[PDB]
Amino acid sequence: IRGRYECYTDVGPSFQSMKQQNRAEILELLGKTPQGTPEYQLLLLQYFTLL
Amino acid sequence: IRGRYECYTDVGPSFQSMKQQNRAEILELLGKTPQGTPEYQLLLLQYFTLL
Amino acid sequence: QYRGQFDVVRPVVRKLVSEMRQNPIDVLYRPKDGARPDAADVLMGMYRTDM
Amino acid sequence: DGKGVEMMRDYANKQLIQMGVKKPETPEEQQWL
C-alpha cells in the first residue's frame, strides 16, 4: 500500500537533516545575514536546528 | 527488552560535547552570530560552556 | 632468486580508501507531506540502530 | 526540512494583505464574521 514509503535517501547535495546547505553554505564566503525587520524573527526560525 | 536506553557509542570528530555544538558552523573563520538590538533573551544560553 | 620485495603496488590501491568517501553520503528518510497523520511527528521513533 | 515551512503564511496577511503573495493558490482562506 502506498502513501507510505515515506523514508528513503535523497541523493544530491549532501545537506543533512538540519540546516547544512539549505541554511548557508561552505564555499568561500562570509557575512550572510541581510537587512530586514521580519527577517529578525524569521532569522529566529532559522537556527533552532538539531533535535 | 530495553527502551529506557540512554548512552551509546558516539564515535566521530574531535569535539567533546556538553553543550558545545549550538554552533554547528565553525570551519576556520570567526564571527558567525547575527544581530538585533532590543529583544534578545536567546543570546545568553549559548556562550557559557565549561560547566 | 631474489624476488618479491620490490612489489610496489598497494599504495595506489589503498590510497583509494581516502578517495572513497568525500561527499558525506549521509542522509535518510526523505521528509515530505505524503499521507495520513500518524507516525511522522518525532520522525524516527523506533530505530536509530544503524548508529 | 519538516512542516516548519509555516512562516507567516497562515496568520499575518489575512484580514488585510500588505505585501501580497507569490501566485496565491488559496482555494479558500479568509473567514469574516
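Going by Swiss-Prot, the residues shown for chain C are 52-102, listed in order.
Determined via X-ray crystallography, 3.3 Å.
Heads up, the Cβ atoms here are built off N, Cα and C, so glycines get one too.
Within its own chain, C:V64 (mutagenesis position) has no residue 6 or more apart in sequence whose C-beta sits under 8 angstroms from its own. Here the residue is the original one, but Swiss-Prot notes a mutagenesis experiment at this spot, C:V64 to A, T or M: Overpackaging.
Secondary structure at C:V64 (mutagenesis position), taken from DSSP and collapsed to helix, strand or coil, is helix.
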